[PDB]
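Inspection log for the structure reproduced underneath, given as structure tokens.
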Amino acid sequence: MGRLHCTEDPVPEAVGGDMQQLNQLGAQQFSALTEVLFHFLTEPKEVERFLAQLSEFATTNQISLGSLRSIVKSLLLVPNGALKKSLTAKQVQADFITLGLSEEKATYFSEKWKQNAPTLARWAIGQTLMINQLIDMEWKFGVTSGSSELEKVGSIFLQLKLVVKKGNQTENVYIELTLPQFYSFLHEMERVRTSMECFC
Amino acid sequence: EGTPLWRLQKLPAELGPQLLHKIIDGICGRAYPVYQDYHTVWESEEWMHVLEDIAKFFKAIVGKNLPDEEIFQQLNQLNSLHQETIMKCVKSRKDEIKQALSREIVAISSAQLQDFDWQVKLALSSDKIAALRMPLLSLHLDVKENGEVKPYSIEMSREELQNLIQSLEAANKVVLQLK
Amino acid sequence: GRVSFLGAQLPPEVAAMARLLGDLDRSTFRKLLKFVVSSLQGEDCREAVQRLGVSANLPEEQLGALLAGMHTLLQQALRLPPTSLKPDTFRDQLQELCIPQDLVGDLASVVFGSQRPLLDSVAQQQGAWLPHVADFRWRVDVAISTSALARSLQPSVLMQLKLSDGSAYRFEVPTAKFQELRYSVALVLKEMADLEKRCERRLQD
Amino acid sequence: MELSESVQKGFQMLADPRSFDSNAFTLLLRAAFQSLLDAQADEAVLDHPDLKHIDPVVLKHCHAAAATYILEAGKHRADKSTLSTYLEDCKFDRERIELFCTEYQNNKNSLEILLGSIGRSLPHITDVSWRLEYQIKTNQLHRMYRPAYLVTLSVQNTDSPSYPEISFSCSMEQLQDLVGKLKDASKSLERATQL
Amino acid sequence: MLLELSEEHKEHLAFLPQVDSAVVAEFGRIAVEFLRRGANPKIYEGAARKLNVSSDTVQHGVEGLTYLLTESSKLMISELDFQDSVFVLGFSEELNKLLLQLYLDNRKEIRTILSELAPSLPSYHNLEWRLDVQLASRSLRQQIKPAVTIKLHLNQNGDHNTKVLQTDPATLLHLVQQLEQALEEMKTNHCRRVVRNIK
Amino acid sequence: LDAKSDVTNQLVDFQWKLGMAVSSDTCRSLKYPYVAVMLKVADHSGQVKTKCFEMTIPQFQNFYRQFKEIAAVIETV
Amino acid sequence: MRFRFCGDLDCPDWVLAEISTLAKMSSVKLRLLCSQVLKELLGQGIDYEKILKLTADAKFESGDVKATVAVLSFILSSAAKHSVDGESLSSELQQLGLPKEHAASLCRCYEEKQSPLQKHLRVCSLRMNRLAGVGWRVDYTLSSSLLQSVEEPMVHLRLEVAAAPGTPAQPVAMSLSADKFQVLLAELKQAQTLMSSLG
Amino acid sequence: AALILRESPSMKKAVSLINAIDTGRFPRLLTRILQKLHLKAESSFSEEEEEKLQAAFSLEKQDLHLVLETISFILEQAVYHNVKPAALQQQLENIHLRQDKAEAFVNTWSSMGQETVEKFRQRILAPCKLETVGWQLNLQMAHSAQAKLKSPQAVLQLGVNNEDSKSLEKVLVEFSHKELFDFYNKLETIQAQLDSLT
Amino acid sequence: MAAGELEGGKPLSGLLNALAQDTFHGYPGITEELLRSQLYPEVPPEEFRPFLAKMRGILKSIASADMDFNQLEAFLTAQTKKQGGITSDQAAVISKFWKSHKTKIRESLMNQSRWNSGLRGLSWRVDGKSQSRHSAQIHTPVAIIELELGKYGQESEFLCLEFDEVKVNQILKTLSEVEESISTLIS
Amino acid sequence: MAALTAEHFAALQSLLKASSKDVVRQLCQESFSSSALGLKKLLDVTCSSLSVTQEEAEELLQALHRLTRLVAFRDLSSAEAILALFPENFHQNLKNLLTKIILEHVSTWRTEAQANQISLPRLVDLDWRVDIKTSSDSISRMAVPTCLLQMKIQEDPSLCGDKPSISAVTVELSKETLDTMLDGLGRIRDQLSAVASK
């Protein structure tokens, strides 16, 4: 095989045979397979759905599940490397042609990439590391009227609940602030905001 | 620049052997030296700094098991009296440090048995039968985990003890192939 | 009517004591009595019992028998109120136990002297079993505004509690549940008052 | 009694009048016993001139040998016959044998007390306390009118001296059942003695 | 005591005098089942739609009847107190007899339900014991140390819990003696005076 | 200077061991070679703590390669 | 005076009473009930509908079937605990007053099950946990940061510790040096050799 | 008037879907949603109820989720501003909700809004809150160190929830009448402060 | 006895596969009654069970032993020549099974041997620092790291860390000492 | 509310045994301030300062606790407010000294009661750093902002046990999350401004 953008490592000849099988499959079959692949790419965690739709493809086309999973992986290779490298559709199409996909079908898959890559990229960024990401926040203002020490009181306060992500776990943090501490908190958060707006 | 012993140079050599020996005993898990014997030599911050630096040096020297020509070259910084003091303090007892280091290598794992005791009982009778007359053993284990020691207890019949003995013998028939 | 302070029969411990003390040195008996009374007051004495024993040349088994029997006797005598255990009944029942009259008088000095009300004040301390309130505190607030609601003005009471075992708790309660708590407490207080006034009279009948 | 070579070699040197005079040997035994039973023991135990004239390596080796043998003799409940037999195997003379066995017998019970102190045991019950109450009314039921008991056992954590309490409640049938099974547990000792 | 109804509970019961006595008896059976099985609003719907009545009124009726059965089983009022209660409610003697029958046939079972709402106190379940003798240990290989091993079974909140314990024989004889004295104190006269007079 | 780093954890030390398993009661020939690593860590919670883990040689080599990528990136950025 | 089947005590008042409730059943039905109780002691359980249909025609209440199951399970446990024989059981039962054919009906059941029941009671005696199993791995260490050559074995041990048969075991997992492992093996062999002289 | 409701393409899609769905069944489902709106722990429908809802609407799953989410956001804003029904009707008209659906919306709001407003008003934010109270009353008769007692004792239980553990707790206390009188005086002082707040 | 007749290649291969899946891959849905009712529905349990058990024991004896095909042929020779032995066909299918399933089982045994916590994975990013309350600019990047860890059969632990360039270099040197040890020992 | 008694007044009259008024100031501030843990030490301080017995010290410290807490609770911060508490037989030369002492400390006692009143975990410091993510295990090149936020939070040892165990929390915010949180926080400002404008 020629040089590829989606992989720096060599590729098995079985991928080339599968690409000729993409040329052997009919246009409707190749389209349905492409839709199954983009379904897996966009929602791979729905493994039961993926298995259902690939079993449907198997029984529709009389293709054995081993060959189906082979041609799937052989064709997912390029989308996978394109997502890794953030490749352009031109490079993806050139890699398909290099692997052996006929130019029309590589153009079709290139267009189906063009129409999906941004949401796929957003999903993949959503997979990167975030530390203690804020899920949600709640707040309650109030005026204290009394206590065990004072019959009448003038203190004013703010309570917050912060909801926090800790891997698969979650946590709730409860805190209380005085009014001047609320003012200083909001002032510091505005200093953050202008510092964030400097670069966003 | 210099090796961590550079701090040692100030110590009077007639006080060196006791300090270095008692710190090596500390490496062996025995009692470390009392600060009162040396508070005239070092401030308490410098005292804890020497207690780190000397142990780190002796551990480093013996861990790479370097030959004494390379040790001596690694002591070109030391004064000759200290050079000879440290050289004898290494060559006289490096093997206690090596056994301590292999014990610390066993500590690179999640849990360790510190120590154990065993007791043998005869049970005469129970609320179920007046003539139970059953021999029993209790094994007590003290296992380090998460930085603390947990007590465990495992009672055994004669049959359970036999199964344990047979499986331990099966392990020993392997250990004897390697040791 | 009279009641046997030991109960229906003497326990073997007090018989074993009574047979041992029949010729004991009164000074050593007085020391042992001081130790027993101090240990009923909550102190601890193993070093004083030991140095007395070696000083008195008393074997460990004889000291144990003496201490155990005197403790059982005085604990049973304290269990009855001193009005019911009238001093004639006490002296007579110890005479039936064949205690020498000097030691009967010495035990009476424990059971009827100023040590008596202190020991009573200590005996009452067993009665809890479940921890009493240690202290209670509160804060009452008006929310005014909330993430879900531009305005609210609902009151709420924050409350915090500590218990004599060292447990402590903090919780907040809405006004309706506070009214339910206040009603329940007033009800139970009324029922307790009525029950006390019934029992205090009917047990006179 | 199975023993290490280091022990028997130490005793084979303790055997010899030229290595140690029989008085020096006896003083070295005294030093060993002190080094076992005194918590304040220290190297100053070797400072006596009948000791200090021996080579310090041999002195310290034989001190450790003596202490190890004393510990093993205590553990296995050695006696004058087995002691004399082992010392004859170590070629001791009759007087040094008798001086050993007499000093062992002099110290034996402190060593028995020492060795039996080792090891853990289950939390041990120390006392019981009870309260008796009449249940009268409750959140929903106003007619309860029934007796109940509130019981507490005081215990020590024998493994770490500290004193929790276990507390529970009994109806009269549960208390009678508990008492009956404690009585059976007591008669167990009589039946085991007469079994 | 008299189970005087609240004005709300009066208004609740005042529905039933319009219902046919056989259907008031059916509502009684449903209510005294709901005391144990819990309520089911489909019954309120069906019965109201059969009566050509609004379902809220039947719901209020049935639940007022359940509250009457609960409070009467909590108090254990006499037959004549219950009769006076339904008379001041103003029910007809047909319904008074019906309600009295519904009460007397089930108040015990309701109490066997309502007792579960008392607060949970830990309580005894069972005791197990074993006499055993220690004979050797790693440090001291002949000895004789008897003890009574014990296992205590307890429950709370309907759970199961256990404790492992030990005692010497002298302490065990002291435990027996003390807990025997606990039982003797229910035979003494003062407690028998309380139990009889404070009925 | 201020503890701007305190918002993240810090590695106090890295220690490693190389070994081979030889057998188990389930298999006479469990010839599995492995690297064990012990990490000692200090943190904003206080008290120095340690974690240990064990990984096979290909997993170790992937970890080492990933640190080579981190180095190459922080050199490139 | 005393009953040998009560362990040289007097018979409990509730047993001496409830054996008269046993006397009210027929001898063949008592035989069947005794067999089902022996199955219960062997752990096979018992079922309310069985003991009802064995007894409901004799107007047994639920409390009567429960109490007769209780007394049977008691007397047969006490019989097996003291390992007393069927003729002695029949004698003490006649001294209590159980009819001759009823006593013989109990003995014909007990005389078969006594040895199995005593074996079961020996197995069912109190235990401070049980060792369900052992696992191990032996490894060899080549080098470390702390020693550029080690060349030393190490052992991993797991004890599966359980409360009772069928309870889920928990793994006590620990690593040992080869020295402590060999010392542990030698000490356990000593404890076994001692214990084999006591059994 | 100030803006009450955000306008966006996702809301425009959702209201276009809402206009395609019938007006007949919609207010019943919205009422169930409105009944559940204050509940965080569960969906307004079971998976089988959600399935039959999707079968009735015939929508694809994410379109039904967009519908239900936007009506939830609508009701959250209606709660937050305590919106007057006519103002909500005008606001929905500016969203281009069909007039019959705007009527069905404000009739639904009239049916449950104050009730749901009150259910939001009573919500407690603290990590722990009191749930229930119960009591037991006994007469003490004797104990291991004194006899001929006559002391009444009341045990009190406070039922509680912890929202960090998500579990019950049952605190238990005793009072010797003296502490119960003191505790009652403290509770009456709390009541005096709650009254004086009025 | 039916054990001598369960020879049907398709159902017997299905049974042998399902026993390997249950015993080694831990498949929960496979049971004696299911295996019987699918594969040998007419064979009564009392005659399927003994063969089912004995063939499982043979499979365990092979799988636990790392039998090569000569040791396997010898073992199958014993299991066929002995009274109550398996048939030559049963040996042949056991041979073809081992000949087609060896590595997957052995790999499962290696994977099962967990003792120390595993490295389940590593995730990382490098952030360039900028504005802060400490200084209007900060002049260095940092690596933000997190290992995922845990014992076998338990939820994952997570351990997150921050390194500067100096720490990254020190870690790389340390790991290179490991690679040089490995390469020296395998060379 | 808890109030003084004749025995508290009799105990208070012991306070004239002070060797100097600084003793009076100290015992007032301590008996207002002291926990049940502090009373054990304050008893010995009182005995050392006044030669009283431990029981007389206990009665005096109880009387001063009751008095100072009552004064703070009712805000009896005026002479016409405080001077009527003491009975007509009280020591007037104590009456004036103790009055002026109380009227000087009450402002401090009033001030610190707003800290000693109960709260959820209280903020005590905060820190933040904003950084740019540049590369990852998954995307080789990127450029977006992130904020690291940190808070240090105290808990009450009364709940926390032996120590207040001051502990740290960090939060990471993307810009959409920060803008949403400020579209929270600003609402507090706006509603407080509205209430002040009301």
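Determined by electron microscopy, 3.1 Å, according to the entry header.
Using N, Cα and C of the backbone, Cβ positions are placed for all residues, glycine too.
As recorded in Swiss-Prot, the features of this protein are as follows:
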type	residues	note
BINDING	I:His101, I:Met110, I:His134	Cu cation binding site
MUTAGEN	I:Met110 to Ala	Reduces copper-induced fluorescence change
DOMAIN	I:118-186	domain 'COMM'
MUTAGEN	I:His134 to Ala	Reduces copper-induced fluorescence change
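Just so you know, the Cβ of I:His134 (mutagenesis position) picks up 13 other Cβ atoms within 10 Å once every protein chain is counted.
I:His101 (Cu cation binding site) sits 62 Å from I:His134 (mutagenesis position), counting Cα to Cα. Between the CA atoms of I:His134 (mutagenesis position) and I:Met110 (mutagenesis position) there is a gap of 51 Å.
A sphere of 10 angstroms centred on the C-beta of I:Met110 (mutagenesis position) encloses 15 other C-beta atoms. Of all the Cβ atoms in the protein chains shown, 16 others lie within 10 Å of the Cβ of I:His101 (Cu cation binding site).
Across the domain 'COMM' (I:118-186), the DSSP tally of helix, strand and coil residues reads 22 helix, 32 strand, 15 coil. In this entry, I:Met110, I:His134 stand out among the recorded positions I:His101, I:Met110, I:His134 as having a C-beta under 8 A from a C-beta of chain F. According to DSSP, I:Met110 (mutagenesis position) sits within a helical segment. With a threshold of 8 Å between Cβ atoms, none of the recorded positions I:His101, I:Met110, I:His134 neighbour chain H.
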